[PDB]
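So the structure is just underneath, and the comments pick up after that.
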Amino acid sequence: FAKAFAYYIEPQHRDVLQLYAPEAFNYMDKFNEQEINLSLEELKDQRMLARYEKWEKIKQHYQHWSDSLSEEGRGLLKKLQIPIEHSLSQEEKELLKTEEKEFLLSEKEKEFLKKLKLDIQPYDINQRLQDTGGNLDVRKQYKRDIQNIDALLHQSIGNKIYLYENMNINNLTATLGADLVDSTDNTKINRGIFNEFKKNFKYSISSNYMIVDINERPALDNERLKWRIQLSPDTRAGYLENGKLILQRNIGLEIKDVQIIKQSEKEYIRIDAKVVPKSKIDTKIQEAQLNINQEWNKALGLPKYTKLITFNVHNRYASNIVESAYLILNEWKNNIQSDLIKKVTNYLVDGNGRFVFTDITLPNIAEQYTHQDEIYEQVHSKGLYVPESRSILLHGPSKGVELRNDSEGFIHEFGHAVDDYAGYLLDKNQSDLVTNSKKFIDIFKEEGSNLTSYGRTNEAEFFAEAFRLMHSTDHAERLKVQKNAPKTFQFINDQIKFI
Amino acid sequence: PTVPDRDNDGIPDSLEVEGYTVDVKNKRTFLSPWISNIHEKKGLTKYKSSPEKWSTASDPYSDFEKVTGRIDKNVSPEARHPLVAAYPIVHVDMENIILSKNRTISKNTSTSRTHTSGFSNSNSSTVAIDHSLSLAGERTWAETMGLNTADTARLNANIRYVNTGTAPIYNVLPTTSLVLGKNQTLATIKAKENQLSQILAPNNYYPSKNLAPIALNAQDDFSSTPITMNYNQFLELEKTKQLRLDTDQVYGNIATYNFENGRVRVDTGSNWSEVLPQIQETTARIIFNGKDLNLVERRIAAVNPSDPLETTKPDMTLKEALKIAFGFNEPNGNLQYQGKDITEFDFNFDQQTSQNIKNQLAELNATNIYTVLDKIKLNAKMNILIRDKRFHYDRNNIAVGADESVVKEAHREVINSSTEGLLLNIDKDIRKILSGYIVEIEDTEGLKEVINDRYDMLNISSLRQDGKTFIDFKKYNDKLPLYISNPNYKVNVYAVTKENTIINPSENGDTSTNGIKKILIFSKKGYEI
Amino acid sequence: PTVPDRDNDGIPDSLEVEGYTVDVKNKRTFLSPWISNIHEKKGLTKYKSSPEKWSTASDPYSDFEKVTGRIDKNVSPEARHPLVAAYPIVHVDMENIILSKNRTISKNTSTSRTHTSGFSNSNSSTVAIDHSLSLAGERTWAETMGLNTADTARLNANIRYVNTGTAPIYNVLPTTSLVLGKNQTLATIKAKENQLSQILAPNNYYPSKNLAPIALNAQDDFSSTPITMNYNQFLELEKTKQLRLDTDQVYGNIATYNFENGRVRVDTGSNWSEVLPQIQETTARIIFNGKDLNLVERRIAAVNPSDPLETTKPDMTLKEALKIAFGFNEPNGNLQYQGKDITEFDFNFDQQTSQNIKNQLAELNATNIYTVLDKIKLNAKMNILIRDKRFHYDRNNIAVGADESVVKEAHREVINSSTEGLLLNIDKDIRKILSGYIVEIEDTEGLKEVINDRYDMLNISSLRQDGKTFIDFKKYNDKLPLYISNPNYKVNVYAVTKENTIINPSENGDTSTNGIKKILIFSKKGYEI
């Protein structure tokens, strides 16, 4: 390392260096360009006097407004920092006579629990703003409290101060978080999954109010992610008495680098981010959306102008999902019959459907609730084909409870959409899947439950699941259905024939 | 953000003072600072140069161009190093003469590049005519040509030009004057005009070996017999059989490198008769005969304390000079030229250098220069002559002899023997100090019969097309094989070194090889054949 | 934001090193990086070049201009490829002579460009004088011309110039000297002044085949008989019947391409006598006699390890070199020249080249060069000679003979036969190594009657205007048809190859074809005619 440093400084020798170790020159180039200020900040954080002095100085600025702060403000911040976790008296008690089960049938009684689940949720703000991306009576409280808390912090942050924040990997991707630590060594992380994480991780967005620590402190066991942020002078943030800050909502951050470092004999994950205007990155998002659409519009005969694709993802993990749409779409084509694609697309271009990729809950994403008959009838999951809206929903943030990867998750949803198209061709004025009901129910009796537990749910899920297995990229999965359901195979082969 | 480049020579300052080297990657050449460990495996030479001289050597080639190769691609390799002046060295080689009177003696001649002593920067050669009698009947030249006291003989010779330097001449061809004896100038060879349109690359001949050499007499009407020659001169020539060929340095124009398109065009502004003096006054001159016992001359730029600008040139130690001027290397740290260690050579110095050279060994407290060799600084204007110590030399530093013991050692490999001659395979160099052989037979009782008992009948050893020397007895015999009166009679063979040869009849015109100092070289009995 | 271009040759660096190609779209020409799939179907050649040479070949044409066509539209196609120097090669062809004394012997001559071995970059040719007796009574020239011991003959010949090189010469024409024997220089042909205002394009004659050849004797008053010749030469000539034509390298100026208006103007600054030396020291020289058994010379740029700048040029494998220089192609992956496989060819190497190439074959662990052809690196200064394996050759590397067995198949196609002669159709190439035919008749009892039983009477075969060879019996007969003493008598025909011919009467002046090695060709009984 030392040698490389020396060769880099000498101008006349600089060229020689870049010539024989190009990547190494690149490595040293990025270090001296914008990776040396980070060295100084991290070193000062070990000297107790320095950290204490830094903390004291920042406080001695914001003190004046803290005295000015109203009681209502403190009250809002209190219920914000700490979530707040006999009203029935009717039939619900007679009938009644994991976290929601502890706190608290296949008939009309399971609907009362869906409604109660919405009425029994804790009054919270940061998850709601992040979950929704920005009972009715509670909404009025939400609206007023959000408005009141919003009209508090007039103090923009406007030298560069660095802050620390520990976050649970399960908040970004709970599927990878289960295997991030080496099975044979819990202190090490497998580089193989790690390089994948970094692959398409270029920028990230925070939609809620981040509560961060001024000085780095030890993290919890499931928190191995130590975010640091280069603030902007205009960003409004709110200080707390316990050495924490509440950041403004709708903040944009650009990820410059992500690497593994070692501290106290255990490994952890560092993500370097810079505060940037969210509007500036959203402009980048629309261009990315246009590029994917324009490319795929010419692919399956689609009209060039039609969007057919909108990036609705809003979360801390948005950019890997965005880049992964290309991967998902490329797999979807390479894995499905060219003639099936043409057929389904004609059925969609004729209407006004869309492929909605989002990281917010389905009932609040874009239109799911607009096609629901009852508020309590809302459903949230990775996605499901909705005939009324003729739209495909793919929830990036969530992890499929069955599928092993995203390809399987999509193909599983691809079945429900396929059934709807078949129904459109057959009974024009009748339930798209009314013909498949009595046809699959019988098939589901003899051996329907034998397969995966997801398909055992109903004919629709079974049909959708069976289609995925029959068209899986792993011939083994396809073969399985042949030697395990020889009967089911022939009729299943016959609906996709219908052009 | 421009690196300081005072001499304006392409190369930046620091590199020039400290050391650099050019290396090619992928396919692009860039100039780089010397890395001790990473460049050596690649066999690149560590350069030095002057940050204040557009041409450290002062030759018409820039420091930069030389190492990169944008230069007349004809300059010999050894002259690419920045510290070796690249310039031409032309001397004249005369192949054979013929004589008659204004019965024609047409004899083949041999020439050698010369150097004599107070020796000055001017090239000269010396031809030596063979004395052996090719024809039986040609005793007394005065009669083979009907030359009378009041007659005049005509001389008709062939010459070729030799380039032993390191750079090409292009248009002009040098003027050269023949002179016999101390002051008898026989002729000056005219400078033919606009006729040497060919090229003289180093180690080449003009005209090449494949063509007839240039006939000296014009064959036109310029002079009826340009090479007249009075009687008295002919007498002088007969006693000495030596001529000399003096040539001046009026060479041609210079070939310069043009950056725009890489075309090499002869510039009419720069002319060699003005540049040579500069080189000649600011460099150390080393003459070496290691290769083939011929005088190879190289010039190295040395510092001169008295002149400011001149101190800019990198200090030059002798050992590296030999390394860089001729090709010596250190496989095991021991200086050698294809095996032969440095210790087998003499060092002779002109009177000036000697006082200076005695000083340097004193501040080092040493007596054997061969050890502390690597600590001797070279100054401007020294002249050094390095010749192999094993051979004897004449006044003109030409190889003329050697100690017999080496000579005998040189003969122990008899590839074949019969009654018609020997077919040896000897190292090509010895056969440059042997004029011929005298064969004799020794009776079991001490008699002595010399076959070729004439001063001019010793050149009996030819060389076969496989490099095998072949000695023919029937040559200066009676075209008859060799007879032996006794299988117990000894057969003696003697070799005669050049220095010990006779070129003219004695006082009383003795022609027998009696009073000739002969070295015994072979003696096998009649049955040992 | 500018693509780099160190050599200042239009093409950018990266493009030059990795591979490019010229293409035409609608009608505009653009440069493209080599695309593997889209270019091969278009029959485009994959070029490479030096990012550091204004002319990778080092000839006076830039890398860019060659491939782009902005170049003298006269350069032969094969020289359009960037790695083949396009330069002139002038040799002299003498068509026929006539002789007399200062009753005129007028003979037609045949010349061939020669090459012998230590062969150097200098052009020379070789004429061969017809030996057949046009006149019956013209036995012994010494008497046909009243030549006396004290007489002198006058020589007056006709010549034309042949350009076998690859680039045009424009104004000047080379001076050339006649020489008999080893050193008898008969004459040097003057350089006429300001008269060769015409052009010598490749494969052309000057003056063209449709005009009278340049008379050698001036016919003016400059010298009454410049080419005098004493008796003894004539004797030498009679015994040898061979002359030599040495030519020098003094060509003219160079034709350059002008960017402003596309005019090709003869620049008076650049002169070929300065470029060839560069070319001659940086290229590999290849001689091939494949086309018509004539010596074709081409030059390829090869690397020289010792020189940085020179390492810049793309590595050249022998196999590809031949591909681009002569027209070999790969129909079925087997190298061939219009059918003839590479295995029918010889490889000869100079001793220098041998060392390098023998090394090269060792690190590859191969013994047959014909296999590992694509793995031989070419270095600078190698000389390679590719000759047909089927023929016998003499000392001057001219095609002179072949194994007899091959010769017979060349005659197995009798298109017609009669009592007046044969009308054959033989491959045009064979008929330059056959001096003539011996016809003989065999009595039914084994006798042998040779019709033309004189050394100088074997030119009995002609060629018809349809390319059919025609043998005429009445020429050297008694102007009489062919008689046969027996319809059962065999008619024997013999062929005489050049190498085995006699050019002068023997010891006892034998004229019979007895001691001549004759090969039997066509034999047929009297009724099979």
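We're sticking with Swiss-Prot numbering for chain A, so the shown stretch reads 250-334, 342-353, 365-371, 401-430, 438-461, 466-806, in order.
Each Cβ is built from the backbone N, Cα and C atoms, and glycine gets one as well.
According to its DSSP assignment, A:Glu720 (mutagenesis position) is helical. Residues near A:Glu720 (mutagenesis position) in space but far in sequence (CB under 8 A, at least 6 apart, same chain), listed by position: A:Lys689, A:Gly690, A:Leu691, A:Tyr692, A:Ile699, A:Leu700, A:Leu701, A:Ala771. Positions annotated as active site, proton acceptor by Swiss-Prot, on the basis of experimental evidence: A:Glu720.
For A:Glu768 (Zn(2+) binding site), the same-chain residues lying six or more positions away in sequence with a CB closer than 8 A to its CB are A:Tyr761, A:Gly762. Residues or ranges marked as Zn(2+) binding site by Swiss-Prot: A:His719, A:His723, A:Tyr761, A:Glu768.
If you look up Swiss-Prot, you'll see A:609-804 marked as domain 'ATLF-like 2'.
Taking a C-beta cut-off of under 8 Å and a sequence gap of six or more, A:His719 (mutagenesis position) has these contacts in its own chain: A:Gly707, A:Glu709, A:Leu710, A:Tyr761, A:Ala771, A:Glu772, A:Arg775. One mutagenesis experiment named in Swiss-Prot is A:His719 to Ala, and its note says Loss of activity and zinc binding.
As a published mutagenesis entry, A:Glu720 to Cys or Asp appears in Swiss-Prot alongside the note: Loss of activity. No effect on zinc binding.
The Cβ neighbour count for A:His723 (mutagenesis position), using a 10 Å radius over every protein chain in view, is 22. Here Swiss-Prot describes A:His723 to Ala as a published mutagenesis experiment; the accompanying note says: Loss of activity and zinc binding.
Quoted from Swiss-Prot for the published natural variant A:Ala299 to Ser: In strain: Sterne. Taking the Cβ of A:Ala299 (variant position) as reference, residues of its chain lying under 8 Å away and at least six apart in sequence are, in sequence order, A:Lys293. Secondary structure at A:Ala299 (variant position), as computed by DSSP, is helix.
The Zn(2+) site, placed at the center of the C-beta atoms of A:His719, A:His723, A:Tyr761, A:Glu768, has further neighbours from the same chain whose C-beta lies within 8 angstroms: A:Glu720, A:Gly722, A:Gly762, A:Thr764, A:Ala767, A:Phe769, A:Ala771, A:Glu772, A:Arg775. The DSSP secondary structure for A:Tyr761 (Zn(2+) binding site) is coil.
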